[PDB]
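Chemist: Below is one structure. I have some questions about it.
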Amino acid sequence: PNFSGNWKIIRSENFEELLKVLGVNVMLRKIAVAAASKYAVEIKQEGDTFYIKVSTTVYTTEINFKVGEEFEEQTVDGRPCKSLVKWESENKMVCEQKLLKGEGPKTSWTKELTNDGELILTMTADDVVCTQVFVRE
Ligand SMILES: *C/C=C(C)/C=C/C=C(C)/C=C/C1=C(C)CCCC1(C)C
């Protein structure tokens, strides 16, 4: 549907706790939380093909996928992984990830477009769920 847009963050909950589960030490967690306050998501959607560009003040990364096809990206804490996105309803998709090398927490994310025009992202590591809410620029 209309995931396409330039999204700007308005709320971020449990992000520090997510990073803690992921092994990031406290000073870097605090700096990462501060960096999440500037952060923007740009989405281009055509059918079930998505282009996503995530950017903060000094860093930017692009994610390209088709729903239902495995692709490679990185976990939140930077460990490369294989990902697979599926729809869960009209305007929510869920991505499951598997580490390429090694072991670690089970991670995943979801992206939802609400009826009131917000984008909700969740990122999960084991039992900890980070929720971020965006509005269009
Ligand atoms: C569909 C939207 C997705 C998959 C968004 C992914 C977002 C990230 C991988 C954000 C990561 C960040 C850090 C790892 C620390 C700096 C702040 C963030 C939130 C940009």
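By Swiss-Prot numbering, chain A shows 2-138, in order.
Going by what the header records, the deposited coordinates were determined by X-ray crystallography, 2.1 Å.
Quick reminder: no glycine exception, Cβ is built from N, Cα and C everywhere.
So Swiss-Prot says this about it:
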MUTAGEN   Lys21 to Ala  Loss of ligand-induced nuclear import; when associated with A-30 and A-31
MUTAGEN   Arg30 to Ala  Loss of ligand-induced nuclear import; when associated with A-21 and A-31
MUTAGEN   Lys31 to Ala  Loss of ligand-induced nuclear import; when associated with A-21 and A-30
Chemist: Check each residue in the chain of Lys21 (mutagenesis position) that is at least six apart in sequence and keep those whose C-beta is under 8 Å from its C-beta; list them in sequence order.
Modeler: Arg30, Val129
Chemist: According to DSSP, which kind of secondary structure is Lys31 (mutagenesis position) found in, if we only use helix, strand and coil?
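Modeler: DSSP assigns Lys31 (mutagenesis position) to helix.
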Chemist: Say we define neighbours as other CB atoms within 10 Å of the CB. Which of the mutagenesis positions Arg30, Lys31 has the fewest?
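Modeler: Result for the mutagenesis positions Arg30, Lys31: minimum number of other Cβ atoms within 10 Å at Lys31.
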